[PDB]
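What follows is a set of notes on a single structure, which appears directly below.
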2 protein chains.
Amino acid sequence: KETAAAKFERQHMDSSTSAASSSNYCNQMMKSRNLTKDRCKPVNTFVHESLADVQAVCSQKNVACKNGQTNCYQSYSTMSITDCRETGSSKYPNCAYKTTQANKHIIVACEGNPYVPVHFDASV
Amino acid sequence: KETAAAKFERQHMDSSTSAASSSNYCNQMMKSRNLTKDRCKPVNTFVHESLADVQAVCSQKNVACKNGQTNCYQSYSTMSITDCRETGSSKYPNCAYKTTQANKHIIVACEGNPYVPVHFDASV
């Protein structure tokens, strides 16, 4: 039974390399992470920093979450990210995404012991 | 000097077939990849996925290695593989193998900068 922490890592961490290198990064990554398996997940962000650096966000700027909870944290620094968004013509089972690389702060919800990210709330 | 990363590709990649389909695959491959030179390597697994799909596993689910180290990673999806296991009546230099094809999650050990597969740990 996947933990919320593990889910975060499967959906949002890609510490492989510092940049999405290819226009097809999202198509490959979305599939390699199980996010085109039953339906196309429409929108997803991958963060290209070390796990340690992303976990450290949980001791940075405390902010409200979109849902009203107060266990969210904004990274003090910007991070290398890739935004994956399904195209307007994408239709399961041939999921198609446009890849956009950015450097932006991330906002995560943190929970548990160890106290780690369990939800990606936004990039800013 | 063969790198560890190139050694893994020699010993464990074979992105040319979708499977095995052929009882003689391991007899041919184990020899062809230099795995029967000094002895009959007793067990070995080949992966029938792209090189980028196997290298992407080093950013996938972190799991303990069988030897207790921490640098092993399990694929989120299943991958086409072929296990090769030396038969009971195999005698070097005439190494003989049973060929079994499967679709299993793979577990690899990753090392280096760039962080790449260097050992095939297990399939599950």
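Chain A is numbered as in Swiss-Prot; the shown residues are, in order, 27-150.
Per deposition record, X-ray crystallography, 1.1 Å.
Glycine residues also receive a Cβ, built from the backbone N, Cα and C atoms like all the rest.
Per Swiss-Prot, substrate binding site is recorded for A:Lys33, A:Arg36, A:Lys67, A:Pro68, A:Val69, A:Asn70, A:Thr71, A:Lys92, A:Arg111. Among the mutagenesis results in Swiss-Prot, A:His38 to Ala has the note: Loss of activity. The residue drawn here is the original one. Per Swiss-Prot, active site, proton acceptor is recorded for A:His38. Swiss-Prot lists A:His145 to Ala among its mutagenesis entries, and the accompanying note reads: Loss of activity. Feature annotation from Swiss-Prot assigns active site, proton donor to A:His145.
Positions of the features from Swiss-Prot, shown on the structure.
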| residue | record | DSSP class |
| --- | --- | --- |
| A:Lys33 | substrate binding site | helix |
| A:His38 | mutagenesis position | helix |
| A:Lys67 | substrate binding site | coil |
| A:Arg111 | substrate binding site | strand |
| A:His145 | mutagenesis position | strand |
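A:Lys33 (substrate binding site) sits 9 Å from A:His145 (mutagenesis position), taking the Cα positions as reference.
If you measure from the Cα atom of A:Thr71 (substrate binding site) to that of A:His145 (mutagenesis position), you get 11 Å.
Of all the Cβ atoms in the protein chains shown, 20 others lie within 10 Å of the Cβ of A:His145 (mutagenesis position).
Neighbour list (A:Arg111 (substrate binding site), Cβ cut-off 8 Å, at least 6 residues apart, same chain): A:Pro68, A:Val69, A:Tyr123, A:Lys124, A:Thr126.
Counting only same-chain residues at least 6 apart in sequence, those with a Cβ under 8 Å from the Cβ of A:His38 (mutagenesis position) are A:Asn70, A:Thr71, A:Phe72, A:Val73, A:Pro143, A:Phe146.
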